[PDB]
Amino acid sequence: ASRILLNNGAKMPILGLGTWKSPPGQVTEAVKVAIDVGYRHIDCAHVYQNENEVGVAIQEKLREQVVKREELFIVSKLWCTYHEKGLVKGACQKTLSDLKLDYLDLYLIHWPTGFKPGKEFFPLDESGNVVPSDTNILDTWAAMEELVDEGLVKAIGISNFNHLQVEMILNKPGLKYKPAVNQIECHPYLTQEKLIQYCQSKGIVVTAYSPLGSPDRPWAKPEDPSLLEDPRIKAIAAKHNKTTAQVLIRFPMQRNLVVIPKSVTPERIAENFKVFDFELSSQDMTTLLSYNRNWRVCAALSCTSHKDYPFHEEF
Ligand SMILES: NC(=O)c1ccc[n+]([C@@H]2O[C@H](COP(=O)([O-])OP(=O)(O)OC[C@H]3O[C@@H](n4cnc5c(N)ncnc54)[C@H](OP(=O)(O)O)[C@@H]3O)[C@@H](O)[C@H]2O)c1
Ligand SMILES: O=C(O)COc1cc(Cl)ccc1C(=O)NCc1cccc([N+](=O)[O-])c1
(Lines of atoms letter the chains of each structure in order from A and count residues from 1; the text may use other names and numbers.)
(Lines give C-alpha, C1' and ligand atoms only; values in the text may rest on other atoms or scores of the structure.)
(Ligands and ions follow the chains in the order given, each with its own letter.)
Protein backbone atom coordinates (compact mmCIF):
# COMPACT_ATOMS: atom_id res chain seq x y z
CA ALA A 1 0.00 0.00 0.00
CA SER A 2 1.69 3.14 -1.32
CA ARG A 3 -0.48 5.60 0.60
CA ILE A 4 -1.93 5.98 4.08
CA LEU A 5 -5.37 7.40 4.85
CA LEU A 6 -5.31 10.65 6.80
CA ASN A 7 -8.10 11.91 9.03
CA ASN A 8 -9.17 14.52 6.41
CA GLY A 9 -9.98 11.77 3.98
CA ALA A 10 -6.86 12.33 1.88
CA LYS A 11 -4.23 9.66 1.08
CA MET A 12 -0.59 10.33 1.87
CA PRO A 13 2.31 8.56 0.11
CA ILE A 14 4.29 6.55 2.59
CA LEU A 15 7.63 7.31 0.93
CA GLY A 16 8.59 10.91 0.33
CA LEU A 17 11.69 12.87 -0.62
CA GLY A 18 13.46 14.82 2.06
CA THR A 19 14.95 18.20 1.05
CA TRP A 20 16.79 19.44 4.12
CA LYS A 21 20.41 20.19 3.14
CA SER A 22 19.64 19.80 -0.54
CA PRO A 23 21.55 22.75 -1.89
CA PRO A 24 19.63 25.20 -4.03
CA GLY A 25 22.28 24.56 -6.70
CA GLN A 26 21.31 20.89 -6.74
CA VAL A 27 17.78 20.30 -5.37
CA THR A 28 15.87 21.18 -8.53
CA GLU A 29 17.55 18.27 -10.31
CA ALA A 30 16.87 16.15 -7.21
CA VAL A 31 13.14 16.74 -7.21
CA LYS A 32 12.90 16.37 -10.98
CA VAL A 33 14.53 12.98 -10.79
CA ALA A 34 12.48 11.96 -7.78
CA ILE A 35 9.27 12.80 -9.55
CA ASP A 36 10.57 10.86 -12.58
CA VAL A 37 11.09 7.69 -10.52
CA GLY A 38 7.79 7.86 -8.64
CA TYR A 39 8.06 10.05 -5.63
CA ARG A 40 4.87 11.96 -5.15
CA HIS A 41 5.46 13.25 -1.64
CA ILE A 42 8.01 15.93 -1.09
CA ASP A 43 8.86 17.13 2.36
CA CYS A 44 9.78 20.80 2.39
CA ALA A 45 10.33 23.54 4.88
CA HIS A 46 10.74 27.29 4.61
CA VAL A 47 13.74 26.99 6.83
CA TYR A 48 15.43 24.70 4.32
CA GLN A 49 15.69 27.76 2.08
CA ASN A 50 15.33 25.85 -1.11
CA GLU A 51 11.49 25.93 -1.59
CA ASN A 52 11.89 28.10 -4.69
CA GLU A 53 14.14 25.51 -6.28
CA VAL A 54 11.73 22.74 -5.26
CA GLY A 55 8.91 24.75 -6.81
CA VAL A 56 11.07 25.15 -9.94
CA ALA A 57 11.30 21.40 -10.37
CA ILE A 58 7.63 20.90 -9.61
CA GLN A 59 6.33 23.50 -12.06
CA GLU A 60 8.59 22.08 -14.73
CA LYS A 61 7.36 18.54 -14.28
CA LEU A 62 3.80 19.99 -14.32
CA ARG A 63 4.83 21.78 -17.52
CA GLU A 64 6.42 18.58 -18.88
CA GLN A 65 3.07 16.79 -18.18
CA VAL A 66 4.81 14.20 -16.00
CA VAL A 67 2.52 14.64 -13.03
CA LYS A 68 -0.50 16.66 -12.11
CA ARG A 69 -0.85 18.72 -9.04
CA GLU A 70 -3.52 16.45 -7.46
CA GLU A 71 -1.09 13.50 -7.57
CA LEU A 72 1.52 15.31 -5.59
CA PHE A 73 1.55 15.47 -1.80
CA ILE A 74 3.53 18.51 -0.88
CA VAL A 75 4.41 19.05 2.77
CA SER A 76 5.89 22.18 4.23
CA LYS A 77 6.33 23.27 7.89
CA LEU A 78 5.77 26.53 9.69
CA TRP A 79 9.18 27.58 10.94
CA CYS A 80 9.62 28.42 14.64
CA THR A 81 9.93 32.18 14.16
CA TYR A 82 6.36 32.37 12.74
CA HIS A 83 4.21 30.80 15.49
CA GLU A 84 2.45 34.06 16.31
CA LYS A 85 -1.13 33.71 15.07
CA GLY A 86 -0.76 36.87 12.96
CA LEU A 87 2.35 35.45 11.17
CA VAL A 88 1.09 32.03 10.24
CA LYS A 89 -0.91 32.91 7.11
CA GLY A 90 1.94 34.97 5.73
CA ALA A 91 4.43 32.20 6.43
CA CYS A 92 2.22 29.71 4.72
CA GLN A 93 1.63 32.06 1.77
CA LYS A 94 5.41 32.65 1.34
CA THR A 95 6.00 28.91 1.20
CA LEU A 96 3.12 28.67 -1.32
CA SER A 97 4.60 31.46 -3.37
CA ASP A 98 8.12 29.98 -3.33
CA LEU A 99 6.73 26.57 -4.17
CA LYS A 100 4.54 28.24 -6.86
CA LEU A 101 1.59 26.31 -5.49
CA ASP A 102 -1.90 27.40 -4.56
CA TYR A 103 -2.34 24.91 -1.72
CA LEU A 104 -0.31 22.51 0.43
CA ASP A 105 -1.45 18.96 1.09
CA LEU A 106 0.01 19.10 4.55
CA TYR A 107 1.33 21.90 6.66
CA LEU A 108 3.10 21.05 9.90
CA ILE A 109 4.07 23.01 12.87
CA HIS A 110 7.78 22.29 12.37
CA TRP A 111 8.75 22.28 16.01
CA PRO A 112 6.56 22.96 19.07
CA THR A 113 9.08 25.62 20.11
CA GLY A 114 8.25 29.15 18.97
CA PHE A 115 11.27 31.42 18.52
CA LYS A 116 11.46 35.19 18.58
CA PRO A 117 10.14 36.56 15.33
CA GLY A 118 12.59 38.31 13.03
CA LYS A 119 14.74 37.62 9.96
CA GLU A 120 17.15 35.28 11.73
CA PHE A 121 15.82 31.71 11.77
CA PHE A 122 17.53 30.52 14.90
CA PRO A 123 18.11 33.45 17.19
CA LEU A 124 20.43 32.76 20.08
CA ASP A 125 21.25 34.88 23.08
CA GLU A 126 24.90 35.84 23.75
CA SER A 127 25.24 32.57 25.62
CA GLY A 128 23.95 30.27 22.84
CA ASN A 129 20.45 29.81 24.23
CA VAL A 130 17.55 30.08 21.83
CA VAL A 131 15.40 33.24 22.14
CA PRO A 132 11.83 31.93 22.42
CA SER A 133 8.62 33.64 21.44
CA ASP A 134 5.59 34.13 23.68
CA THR A 135 3.56 31.71 21.65
CA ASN A 136 1.84 28.47 22.63
CA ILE A 137 0.93 25.27 20.87
CA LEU A 138 -2.82 25.81 21.05
CA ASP A 139 -3.03 29.32 19.49
CA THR A 140 -0.57 28.33 16.79
CA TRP A 141 -2.75 25.28 16.20
CA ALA A 142 -5.77 27.61 15.92
CA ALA A 143 -3.83 29.63 13.37
CA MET A 144 -3.15 26.45 11.47
CA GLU A 145 -6.84 25.54 11.52
CA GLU A 146 -7.60 28.84 9.83
CA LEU A 147 -5.33 27.82 6.94
CA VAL A 148 -7.57 24.80 6.34
CA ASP A 149 -10.73 26.84 6.66
CA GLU A 150 -9.27 29.27 4.09
CA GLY A 151 -8.43 26.55 1.57
CA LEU A 152 -4.68 27.16 1.70
CA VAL A 153 -3.83 23.71 3.10
CA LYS A 154 -5.81 20.46 2.96
CA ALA A 155 -4.47 19.12 6.23
CA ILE A 156 -2.45 20.27 9.18
CA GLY A 157 -0.24 18.39 11.57
CA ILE A 158 2.70 18.66 13.92
CA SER A 159 6.37 17.63 14.06
CA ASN A 160 8.64 16.89 16.97
CA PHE A 161 5.69 16.94 19.38
CA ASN A 162 5.79 14.61 22.34
CA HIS A 163 2.64 12.67 23.33
CA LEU A 164 1.61 15.25 25.93
CA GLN A 165 1.96 18.02 23.40
CA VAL A 166 -0.20 16.07 21.00
CA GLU A 167 -2.68 15.50 23.82
CA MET A 168 -2.84 19.27 24.46
CA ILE A 169 -4.08 19.74 20.92
CA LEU A 170 -6.44 16.77 21.09
CA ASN A 171 -8.06 18.04 24.26
CA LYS A 172 -8.22 21.65 22.96
CA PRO A 173 -11.66 23.12 23.71
CA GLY A 174 -13.23 24.09 20.41
CA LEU A 175 -10.80 21.89 18.41
CA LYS A 176 -11.62 22.31 14.73
CA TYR A 177 -9.15 19.91 13.18
CA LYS A 178 -7.24 17.10 14.86
CA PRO A 179 -3.64 16.80 13.69
CA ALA A 180 -3.39 14.48 10.73
CA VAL A 181 0.34 13.71 11.08
CA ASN A 182 3.03 13.82 13.67
CA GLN A 183 6.47 13.93 11.94
CA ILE A 184 9.20 12.60 14.20
CA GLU A 185 12.74 11.35 14.05
CA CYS A 186 12.72 7.60 13.77
CA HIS A 187 15.33 4.96 12.89
CA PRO A 188 16.84 1.84 14.57
CA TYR A 189 18.83 3.94 17.09
CA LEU A 190 15.61 5.85 17.96
CA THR A 191 12.70 3.49 17.48
CA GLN A 192 10.07 5.61 19.16
CA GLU A 193 7.85 2.73 20.22
CA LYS A 194 5.82 4.57 22.83
CA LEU A 195 5.16 7.74 20.76
CA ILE A 196 4.25 5.68 17.73
CA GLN A 197 1.91 3.55 19.89
CA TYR A 198 0.33 6.70 21.23
CA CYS A 199 -0.05 8.45 17.92
CA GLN A 200 -1.47 5.47 16.06
CA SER A 201 -3.92 4.84 18.93
CA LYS A 202 -5.22 8.34 18.44
CA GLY A 203 -5.59 8.13 14.64
CA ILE A 204 -2.52 10.27 13.94
CA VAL A 205 -0.19 9.17 11.19
CA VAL A 206 3.50 9.19 11.97
CA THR A 207 6.22 10.28 9.56
CA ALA A 208 9.78 9.08 10.29
CA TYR A 209 12.43 11.59 9.41
CA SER A 210 16.19 11.10 9.28
CA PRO A 211 15.70 7.40 8.53
CA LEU A 212 19.31 6.99 7.42
CA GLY A 213 20.52 8.75 10.55
CA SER A 214 21.24 12.03 8.68
CA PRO A 215 24.95 11.51 8.02
CA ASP A 216 25.09 15.00 6.46
CA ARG A 217 23.70 16.73 9.54
CA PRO A 218 25.83 19.80 10.01
CA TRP A 219 26.49 19.08 13.73
CA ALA A 220 27.68 15.48 13.35
CA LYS A 221 30.66 14.14 15.30
CA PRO A 222 33.05 11.28 14.53
CA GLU A 223 32.11 9.50 17.70
CA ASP A 224 28.37 9.39 16.90
CA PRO A 225 26.87 6.07 15.87
CA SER A 226 26.55 5.80 12.09
CA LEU A 227 23.50 3.84 10.97
CA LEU A 228 24.55 3.56 7.35
CA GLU A 229 27.89 2.04 8.35
CA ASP A 230 26.54 -0.18 11.14
CA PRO A 231 27.92 -3.61 10.25
CA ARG A 232 24.94 -5.30 11.87
CA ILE A 233 22.58 -3.50 9.50
CA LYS A 234 24.84 -4.01 6.49
CA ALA A 235 24.53 -7.67 7.44
CA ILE A 236 20.74 -7.51 7.29
CA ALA A 237 21.06 -5.64 3.96
CA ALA A 238 23.45 -8.19 2.54
CA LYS A 239 21.13 -11.03 3.35
CA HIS A 240 18.35 -9.36 1.31
CA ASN A 241 20.72 -8.13 -1.42
CA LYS A 242 19.68 -4.58 -0.65
CA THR A 243 21.62 -1.52 0.39
CA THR A 244 21.70 -0.51 4.06
CA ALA A 245 19.74 2.63 3.09
CA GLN A 246 17.04 0.47 1.58
CA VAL A 247 16.78 -1.56 4.75
CA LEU A 248 16.57 1.65 6.77
CA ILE A 249 13.77 2.99 4.53
CA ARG A 250 11.84 -0.29 4.49
CA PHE A 251 11.97 -0.67 8.28
CA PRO A 252 9.58 2.21 9.09
CA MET A 253 7.25 1.29 6.21
CA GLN A 254 6.55 -2.04 7.94
CA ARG A 255 5.62 -0.14 11.04
CA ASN A 256 2.77 1.68 9.24
CA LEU A 257 4.83 4.85 9.15
CA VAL A 258 5.56 7.40 6.44
CA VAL A 259 9.28 7.85 5.72
CA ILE A 260 11.11 10.69 3.95
CA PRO A 261 14.74 9.89 3.13
CA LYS A 262 16.76 12.79 1.67
CA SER A 263 19.19 12.67 -1.27
CA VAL A 264 20.36 15.02 -4.02
CA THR A 265 22.30 12.22 -5.69
CA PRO A 266 20.24 10.97 -8.63
CA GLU A 267 21.51 7.45 -8.18
CA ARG A 268 20.50 7.35 -4.54
CA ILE A 269 17.15 9.04 -5.10
CA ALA A 270 16.33 6.14 -7.33
CA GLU A 271 17.88 3.51 -5.05
CA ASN A 272 15.90 4.78 -2.08
CA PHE A 273 12.58 4.36 -3.86
CA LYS A 274 13.15 0.70 -4.63
CA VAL A 275 11.79 -0.49 -1.30
CA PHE A 276 8.46 -2.00 -2.29
CA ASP A 277 9.96 -5.22 -3.64
CA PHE A 278 11.24 -6.93 -0.48
CA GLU A 279 10.12 -7.50 3.10
CA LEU A 280 12.06 -7.44 6.28
CA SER A 281 11.39 -10.58 8.24
CA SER A 282 10.02 -10.83 11.76
CA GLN A 283 13.57 -11.33 13.06
CA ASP A 284 14.99 -8.38 11.03
CA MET A 285 12.29 -6.17 12.43
CA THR A 286 12.88 -7.48 15.89
CA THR A 287 16.63 -7.11 15.48
CA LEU A 288 16.45 -3.59 14.14
CA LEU A 289 14.05 -2.48 16.89
CA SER A 290 16.63 -3.87 19.38
CA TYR A 291 19.27 -1.42 18.21
CA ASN A 292 17.41 1.40 19.82
CA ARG A 293 19.87 3.63 21.67
CA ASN A 294 17.50 6.58 22.13
CA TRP A 295 19.96 8.56 19.93
CA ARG A 296 18.78 11.74 18.24
CA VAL A 297 20.13 13.50 15.15
CA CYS A 298 17.72 16.37 15.84
CA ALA A 299 17.83 17.65 19.44
CA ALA A 300 19.06 21.21 19.81
CA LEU A 301 20.86 21.64 23.08
CA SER A 302 20.29 25.36 22.49
CA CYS A 303 16.56 24.65 23.04
CA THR A 304 16.68 22.45 26.13
CA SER A 305 15.35 25.36 28.22
CA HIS A 306 12.49 26.30 25.87
CA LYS A 307 9.21 25.61 27.68
CA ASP A 308 7.92 23.47 24.78
CA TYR A 309 11.22 21.62 24.30
CA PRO A 310 9.77 18.25 23.33
CA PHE A 311 12.49 15.79 24.51
CA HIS A 312 12.41 16.05 28.27
CA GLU A 313 9.44 13.69 28.35
CA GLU A 314 10.05 9.99 27.97
CA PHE A 315 7.91 10.15 24.87
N1 LIG B 1 10.47 17.66 10.86
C2 LIG B 1 11.71 17.98 11.14
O3 LIG B 1 12.21 18.37 12.18
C4 LIG B 1 12.77 17.27 10.30
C5 LIG B 1 14.08 17.22 10.85
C6 LIG B 1 15.09 16.56 10.10
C7 LIG B 1 14.75 16.00 8.85
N8 LIG B 1 13.42 16.13 8.41
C9 LIG B 1 13.07 15.75 6.98
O10 LIG B 1 13.57 14.40 6.87
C11 LIG B 1 14.39 14.27 5.65
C12 LIG B 1 15.34 13.11 5.85
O13 LIG B 1 16.21 13.32 6.98
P14 LIG B 1 17.69 13.92 6.80
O15 LIG B 1 17.78 14.84 5.67
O16 LIG B 1 18.01 14.46 8.16
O17 LIG B 1 18.67 12.65 6.65
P18 LIG B 1 18.52 11.16 6.07
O19 LIG B 1 17.44 11.19 5.04
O20 LIG B 1 18.51 10.23 7.18
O21 LIG B 1 20.03 11.09 5.46
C22 LIG B 1 20.31 11.91 4.32
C23 LIG B 1 21.85 11.66 4.09
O24 LIG B 1 21.94 10.31 3.57
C25 LIG B 1 22.62 10.26 2.35
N26 LIG B 1 22.00 9.23 1.58
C27 LIG B 1 20.75 9.21 1.01
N28 LIG B 1 20.48 8.11 0.39
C29 LIG B 1 21.63 7.35 0.55
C30 LIG B 1 21.87 6.07 0.07
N31 LIG B 1 21.06 5.29 -0.65
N32 LIG B 1 23.13 5.59 0.41
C33 LIG B 1 24.04 6.31 1.15
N34 LIG B 1 23.81 7.58 1.63
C35 LIG B 1 22.55 8.05 1.29
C36 LIG B 1 22.34 11.62 1.70
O37 LIG B 1 23.43 11.94 0.80
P38 LIG B 1 23.18 12.79 -0.58
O39 LIG B 1 22.03 13.69 -0.36
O40 LIG B 1 24.53 13.49 -0.81
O41 LIG B 1 22.96 11.73 -1.71
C42 LIG B 1 22.44 12.55 2.94
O43 LIG B 1 23.81 12.76 3.28
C44 LIG B 1 14.97 15.71 5.58
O45 LIG B 1 15.67 16.01 4.39
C46 LIG B 1 13.75 16.56 5.90
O47 LIG B 1 12.94 16.60 4.72
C48 LIG B 1 12.38 16.75 9.08
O1 LIG C 1 14.57 21.02 11.80
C2 LIG C 1 14.80 20.43 10.78
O3 LIG C 1 13.89 20.02 9.92
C4 LIG C 1 16.21 20.09 10.36
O5 LIG C 1 17.10 20.77 11.27
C6 LIG C 1 17.39 22.08 10.98
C7 LIG C 1 17.36 22.57 9.67
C8 LIG C 1 17.67 23.90 9.44
CL9 LIG C 1 17.58 24.41 7.79
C10 LIG C 1 18.01 24.76 10.48
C11 LIG C 1 18.05 24.28 11.80
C12 LIG C 1 17.74 22.94 12.04
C13 LIG C 1 17.77 22.40 13.44
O14 LIG C 1 18.55 22.90 14.25
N15 LIG C 1 16.71 21.65 13.85
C16 LIG C 1 16.72 21.19 15.21
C17 LIG C 1 15.68 21.92 16.06
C18 LIG C 1 15.04 23.09 15.70
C19 LIG C 1 14.14 23.74 16.58
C20 LIG C 1 13.96 23.18 17.86
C21 LIG C 1 14.66 22.04 18.23
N22 LIG C 1 14.45 21.55 19.51
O23 LIG C 1 15.10 20.54 19.80
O24 LIG C 1 13.66 22.10 20.28
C25 LIG C 1 15.55 21.41 17.36
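Using the numbering of Swiss-Prot, the residues shown for chain A are 2-316, in order.
The way this entry was determined, per its header, is X-ray crystallography, 1.6 Å.
The backbone N, Cα and C atoms fix where each Cβ goes, and this holds for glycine too.
Summarising the annotation, Swiss-Prot assigns NADP(+) binding site to 10-19, 211-273. For the mutagenesis result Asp44 to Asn, the note given in Swiss-Prot is Reduced glyceraldehyde oxidoreductase activity. Recorded in Swiss-Prot as a mutagenesis result, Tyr49 to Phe carries the remark: Complete loss of glyceraldehyde oxidoreductase activity. Residues or ranges marked as active site, proton donor by Swiss-Prot: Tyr49. Experimental mutagenesis is annotated in Swiss-Prot for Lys78 to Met, with the remark: Reduced glyceraldehyde oxidoreductase activity. Here Swiss-Prot notes a mutagenesis experiment, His111 to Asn, with the remark: Reduced glyceraldehyde oxidoreductase activity. Annotated substrate binding site per Swiss-Prot: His111, in sequence order.
For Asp231 (NADP(+) binding site), applying a Cβ distance below 8 Å and a minimum sequence separation of six or more within one chain yields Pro189, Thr245, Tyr292. Considering only the binding-site residues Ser211, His241, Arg251, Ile261, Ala271, the residues lying within 10 A of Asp44 (mutagenesis position) on a C-alpha to C-alpha basis are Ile261. A Cα-Cα distance of 5 Å separates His111 (mutagenesis position) from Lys78 (mutagenesis position). Checking the recorded positions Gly10, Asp44, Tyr49, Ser211, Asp231, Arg251 against ligand 1 with a 6 Å cutoff on the Cβ atom leaves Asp44, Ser211, in sequence order.
Selection of the recorded positions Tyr49, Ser211, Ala221, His241, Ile261 by a Cβ distance under 6 Å from ligand 2 yields, in sequence order, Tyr49. Using CA atoms as reference points, the binding-site residues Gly10, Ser211, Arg251 were checked against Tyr49 (mutagenesis position), and the closest is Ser211. Fewest other C-beta atoms within 10 angstroms, among the recorded positions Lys78, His111, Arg251, are seen around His111. Candidate binding-site residues: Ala221, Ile261, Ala271. Fewest other C-beta atoms within 10 angstroms, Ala221. DSSP gives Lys78 (mutagenesis position) a strand state. A 10 Å cutoff on Cβ-Cβ distances gives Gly10 (NADP(+) binding site) a total of 9 other Cβ atoms nearby, all chains included. Residue density at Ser211 (NADP(+) binding site): 25 other Cβ atoms are found within 10 A of its Cβ, drawing on all protein chains shown.
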